[PDB]
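Data first, discussion second: the structure below is written as structure tokens.
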Amino acid sequence: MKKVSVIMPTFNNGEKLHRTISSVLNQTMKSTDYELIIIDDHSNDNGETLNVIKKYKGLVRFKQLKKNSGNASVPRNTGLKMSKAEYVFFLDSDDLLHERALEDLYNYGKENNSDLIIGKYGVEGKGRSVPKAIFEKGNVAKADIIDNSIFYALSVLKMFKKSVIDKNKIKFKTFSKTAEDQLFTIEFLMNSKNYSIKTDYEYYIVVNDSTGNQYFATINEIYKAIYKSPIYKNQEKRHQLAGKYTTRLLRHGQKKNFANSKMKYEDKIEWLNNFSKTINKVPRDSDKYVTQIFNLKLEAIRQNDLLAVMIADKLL
Amino acid sequence: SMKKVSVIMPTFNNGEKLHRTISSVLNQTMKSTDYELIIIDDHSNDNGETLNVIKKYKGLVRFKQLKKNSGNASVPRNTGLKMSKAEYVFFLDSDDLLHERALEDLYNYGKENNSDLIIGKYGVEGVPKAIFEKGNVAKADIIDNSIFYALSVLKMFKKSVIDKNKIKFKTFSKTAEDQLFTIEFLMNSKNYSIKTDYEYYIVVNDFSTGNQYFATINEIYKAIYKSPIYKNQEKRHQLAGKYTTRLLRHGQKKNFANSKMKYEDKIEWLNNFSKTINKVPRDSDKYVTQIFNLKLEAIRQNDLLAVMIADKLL
Amino acid sequence: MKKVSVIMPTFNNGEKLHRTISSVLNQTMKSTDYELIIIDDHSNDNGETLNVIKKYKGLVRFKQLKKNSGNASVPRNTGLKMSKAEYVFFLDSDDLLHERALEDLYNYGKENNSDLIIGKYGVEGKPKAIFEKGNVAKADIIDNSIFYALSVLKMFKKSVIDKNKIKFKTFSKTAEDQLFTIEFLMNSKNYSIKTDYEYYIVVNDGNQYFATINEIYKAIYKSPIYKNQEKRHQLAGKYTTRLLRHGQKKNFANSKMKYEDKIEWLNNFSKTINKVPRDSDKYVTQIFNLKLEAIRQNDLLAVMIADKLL
Ligand SMILES: CC(=O)N[C@H]1[C@@H](OP(=O)(O)OP(=O)(O)OC[C@H]2O[C@@H](n3ccc(=O)[nH]c3=O)[C@H](O)[C@@H]2O)O[C@H](CO)[C@@H](O)[C@@H]1O
Ligand SMILES: CC(=O)N[C@H]1[C@@H](OP(=O)(O)OP(=O)(O)OC[C@H]2O[C@@H](n3ccc(=O)[nH]c3=O)[C@H](O)[C@@H]2O)O[C@H](CO)[C@@H](O)[C@@H]1O
Ligand SMILES: CC(=O)N[C@H]1[C@@H](OP(=O)(O)OP(=O)(O)OC[C@H]2O[C@@H](n3ccc(=O)[nH]c3=O)[C@H](O)[C@@H]2O)O[C@H](CO)[C@@H](O)[C@@H]1O
Ligand SMILES: [Cl-]
Ligand SMILES: [Cl-]
Ligand SMILES: [Cl-]
Ligand SMILES: [Cl-]
Ligand SMILES: [Cl-]
Ligand SMILES: [Cl-]
Ligand SMILES: [Cl-]
Ligand SMILES: [Cl-]
Ligand SMILES: [Cl-]
Ligand SMILES: [Cl-]
Ligand SMILES: [Mg+2]
Ligand SMILES: [Mn+2]
Ligand SMILES: [Mn+2]
Ligand SMILES: [Mn+2]
Ligand SMILES: [Mn+2]
Ligand SMILES: [Mn+2]
Ligand SMILES: [Mn+2]
Ligand SMILES: [Mn+2]
């Protein structure tokens, strides 16, 4: 049994993929103690990506899917079924591991009996920032969702204990183009107790290059996961987690400032209708846990009142 | 010889503390024989302590015990009103104190000015202010002398006004019923006096749906609009508008909309507020201070989001 | 056929009317090339105004209406019927012309085949953007801020008015001047701006209104000049901005107006704007986004709030 399976979906990466693969093959961890599983989402780039992957045959595991699934969910699911390792680690095909990543995160996980180990993110190139608050206290052996700001760091680019994923049948959902990764991490968090944060190096380097129907169905599943948590079973604790998530959603959600945007009126109405429908399935008891500057915006969404959202946004 | 003044004092589980309040009444500059203290005990159950105190003034006070606890001052004060045949009554709460000159100074001033109502300045151990800023006022006015801001019943009232108009404390509300008594009295009389030479009444400080509260507020507006004294309809609008301003400034839970109250309770509160103000003619709104323009409209529209916004813009 | 008819409605002006009439009669333009048409709206000032007009017997054309119409519309329509000139110029009876006004505006119009010539306004006592660039031979409604200078105190080519039967509306005591100018603009192509002097000196001492505004949007959307649907959206949206910036009772919502009157006003406003395509909304200045939506939604509270945030 391997200590770690790195699961990397690929799609039309071509020759750029060498760099990412090299970052995985040059780990300080013993080569026999881990594997890289590459799942190619039926690249169509005149054989370029597949030709790159074939240069590592015998050093990696590899499967190609019959048709392109359109995002990381199915390829990542395919990888989970292939791994019988202790931990998995999701790596995107454009990012880079620090050479110490697998060894340090695994060791720290083992030491602290962690279900989830989060390594500090670095960045290559201007663009999207990476989470910062989660890493501001240094290393944390047993982290808290709320105190360590985990709802602001919900990518799957982390080390997850495989047995939690297996026992709880946790899979990536395939019906939405956005927030699926948040849902997977939340489902994991709600079924596990022990989370660790490792900050000694920048272990994972992020490289930078709708009507809301599907999106708000995904958000609905996040709230459902919280309210069914077997770990966080106290009802008031669920309200608190749900309120903290609502705060995160209002702070960083898709099209968060749609109301005063250049979106067509008809599209605003449909967007807000979906948003309102989803939030109205969340108990109002969670609302007292939302940061209070958002009190009006949140009520306006509940009331499905576009004028009131517009006004709330002018006052924020 | 009818008494000049009946002091009406409800009691409930005061204990030894009560001596001080009784003594403040029994030591007056007014001739002892010209006033009486009527004590109505609201079924104390403090191991006989309150009753033992009252028993020490047997023969110096009139006393009635109620056989079940009413739960507030209304039923005891009404009992007191039935018992008094005096020219004026004065409501004293069982934890407060009268200045030794209170009955004589207020009664004499009332007699000199043919006053229906005399208001003595309040002091505090551990109260309204604008009403008392102008010195003594022989013939005061509700709006000009800020009387809507001093509506407690801890005042001297002419008994004939209470009797003729059958004015009683309501017992359907645990809040604002005192304001209603004073409003009903003001709406049925003309001559009000303010006396400030001394802190005549000393307040001792110690360490919901809206259904009843707003039922009481409803009765205040109905008193104004049915006044046999203030009969002119524009004067009614002015008084109602001035009351509305007082309510928005100092009313219960005035900032409910952005508060920590549960949503269902906000909706019930505002439904109550909205339906009550919507019975008040919009002609009164021009008399409300302009800063409240949006908040008052939002309340009339029964629109919680608008009330939230109005409060954020204030 | 005269070059210019100056059309001047009068009503209870009195002795001060002398100063105005002589500003017309002392033009640099050849005396026989222009005419002053005075239309008295049945003055009732004990003959004072009439007595002034009478002194110019033989130097002006004059018609008195049998009854006071209440405003300039009917008298101006009367003036239009009486004039067979190349151009008309509307002059209010309390205002003044610069001696160079008719000559300079006409020559500039003739030079540039203008349908409309706008002279720079001056003031006596206690629109600007249109004049800030100096003379413009062929102006653009949007770029030269014409929607902000919609008075009829300008030189208009008579044939345009005749051929399109353009008349002042009598059923609105407000905004009828705007509608005239807009109907003219939407049925003509060549507009000129002249700025060498302050040519025209202004002296300073909802059912019908929104019916008029409705006609403004209809004039734009049925324009035989501006036939492209997107251009029509652009013009409508720019007009919406002008309406929100300078419209009658623009701040009605937080005003001392009776609630019932606020509701009726907004209801008319809402009804009118909801006949205007939402495609026009993107061309409205972004600060008005909330106010404009509040009006479309017929939501008085939202209009009150919108005003407080402007
Ligand atoms: C800043 C941010 O929000 N980043 C997120 C974004 O990254 P980002 O926008 O960089 O997504 P990438 O392009 O890196 O794609 C993510 C992974 O999906 C694979 N892929 C892509 C297309 C396809 O049809 N099939 C397929 O398997 C890629 O090869 C890659 O391994 O989306 C990723 C996928 O949810 C998340 O992990 C990242 O956290
Ligand atoms: C700052 C303020 O808002 N003060 C008011 C408040 O005073 P406060 O909160 O101090 O009320 P008190 O405790 O004085 O009680 C009022 C009177 O009611 C009596 N009592 C109490 C309980 C009971 O079951 N039965 C009974 O008769 C008390 O003995 C006392 O005589 O409420 C009083 C009663 O409306 C008003 O007169 C005061 O103006
Ligand atoms: C600053 C401003 O917005 N000024 C406008 C305002 O001028 P203002 O408010 O100054 O109106 P005036 O007093 O100039 O009257 C306009 C003209 O109408 C005539 N009149 C008046 C009363 C009457 O019953 N019948 C009649 O024909 C006047 O004599 C005058 O010739 O209204 C005029 C007519 O809409 C517009 O041309 C002006 O641009
Ligand atoms: Cl993250
Ligand atoms: Cl999101
Ligand atoms: Cl005395
Ligand atoms: Cl008064
Ligand atoms: Cl008081
Ligand atoms: Cl209540
Ligand atoms: Cl009256
Ligand atoms: Cl109150
Ligand atoms: Cl007043
Ligand atoms: Cl206007
Ligand atoms: Mg004595
Ligand atoms: Mn990436
Ligand atoms: Mn990329
Ligand atoms: Mn609303
Ligand atoms: Mn008390
Ligand atoms: Mn007390
Ligand atoms: Mn004028
Ligand atoms: Mn004038």
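Residues 1-209, 221-327, in that order, are what chain A shows, numbered as in Swiss-Prot.
For this deposited structure, the header notes the method as X-ray crystallography, 1.8 Å.
Keep in mind that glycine also has a Cβ here, set from the backbone N, Cα and C atoms.
Per Swiss-Prot, the features are:
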ACT_SITE  A:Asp181  active site, proton acceptor
BINDING   A:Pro9, A:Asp41, A:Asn68, A:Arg76, A:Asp92, A:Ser93, A:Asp94  UDP-N-acetyl-alpha-D-glucosamine binding site
BINDING   A:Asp94  Mn(2+) binding site
MUTAGEN   A:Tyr152 to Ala  Decrease in activity
MUTAGEN   A:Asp181 to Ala  Loss of activity
MUTAGEN   A:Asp209 to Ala  No change in activity
MUTAGEN   A:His263 to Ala  Decrease in activity
MUTAGEN   A:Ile322 to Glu  Increase in activity
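Annotated features, which come from Swiss-Prot, shown on the structure.
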{"residue": "A:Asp41", "record": "UDP-N-acetyl-alpha-D-glucosamine binding site", "Cβ contacts under 8 Å, 6 or more apart": "A:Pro9, A:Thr10, A:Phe11, A:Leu65, A:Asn68, A:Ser69, A:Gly70, A:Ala72, A:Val74, A:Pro75"}
{"residue": "A:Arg76", "record": "UDP-N-acetyl-alpha-D-glucosamine binding site", "Cβ contacts under 8 Å, 6 or more apart": "A:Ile7, A:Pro9, A:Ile39, A:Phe90, A:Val156, A:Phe172"}
{"residue": "A:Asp92", "record": "UDP-N-acetyl-alpha-D-glucosamine binding site", "Cβ contacts under 8 Å, 6 or more apart": "A:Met8, A:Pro9, A:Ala72, A:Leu157"}
{"residue": "A:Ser93", "record": "UDP-N-acetyl-alpha-D-glucosamine binding site", "Cβ contacts under 8 Å, 6 or more apart": "A:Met8, A:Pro9, A:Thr10, A:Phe11, A:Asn13, A:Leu17, A:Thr20"}
{"residue": "A:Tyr152", "record": "mutagenesis position", "Cβ contacts under 8 Å, 6 or more apart": "A:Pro131, A:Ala133, A:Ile134, A:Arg259, A:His263"}
{"residue": "A:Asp181", "record": "mutagenesis position", "Cβ contacts under 8 Å, 6 or more apart": "A:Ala72, A:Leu154, A:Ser155, A:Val156, A:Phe172"}
{"residue": "A:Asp209", "record": "mutagenesis position", "Cβ contacts under 8 Å, 6 or more apart": "A:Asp94, A:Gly125, A:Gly127"}
{"residue": "A:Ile322", "record": "mutagenesis position", "Cβ contacts under 8 Å, 6 or more apart": "A:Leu307, A:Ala311"}
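Each of the recorded positions A:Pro9, A:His263 was assessed for Cβ neighbours inside 10 Å, and the highest tally belongs to A:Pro9. All protein chains included, A:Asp94 (UDP-N-acetyl-alpha-D-glucosamine binding site) registers 16 other Cβ atoms within 10 Å of its own Cβ. Among the recorded positions A:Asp41, A:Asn68, A:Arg76, A:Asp92, A:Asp94, A:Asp209, the residues whose Cβ lies under 6 Å from any atom of ligand 15 are, in sequence order, A:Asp92, A:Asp94.
Proximity to chain B, defined as a CB-CB distance below 8 A, holds for A:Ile322 out of the recorded positions A:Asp41, A:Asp181, A:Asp209, A:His263, A:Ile322. Counting every protein chain shown, the number of other Cβ atoms lying within 10 Å of the Cβ of A:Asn68 (UDP-N-acetyl-alpha-D-glucosamine binding site) is 15. In the deposited model, 11 residues between A:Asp209 and A:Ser221 are left unbuilt, and the Cα atoms flanking this gap sit 23 Å apart. In this entry, A:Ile322 stand out among the recorded positions A:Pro9, A:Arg76, A:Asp92, A:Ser93, A:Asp209, A:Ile322 as having a C-beta under 8 A from a C-beta of chain C. In this structure the residues listed as binding UDP-N-acetyl-alpha-D-glucosamine are A:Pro9, A:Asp41, A:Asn68, A:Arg76, A:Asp92, A:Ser93, A:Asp94; their two most distant Cα atoms lie 18 Å apart.
When secondary structure is read from DSSP and collapsed to three states, A:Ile322 (mutagenesis position) falls in the helix class. Under DSSP, A:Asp92 (UDP-N-acetyl-alpha-D-glucosamine binding site) is assigned to coil, being neither helix nor strand in the three-state scheme. Look at A:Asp41 (UDP-N-acetyl-alpha-D-glucosamine binding site): DSSP puts it in coil.
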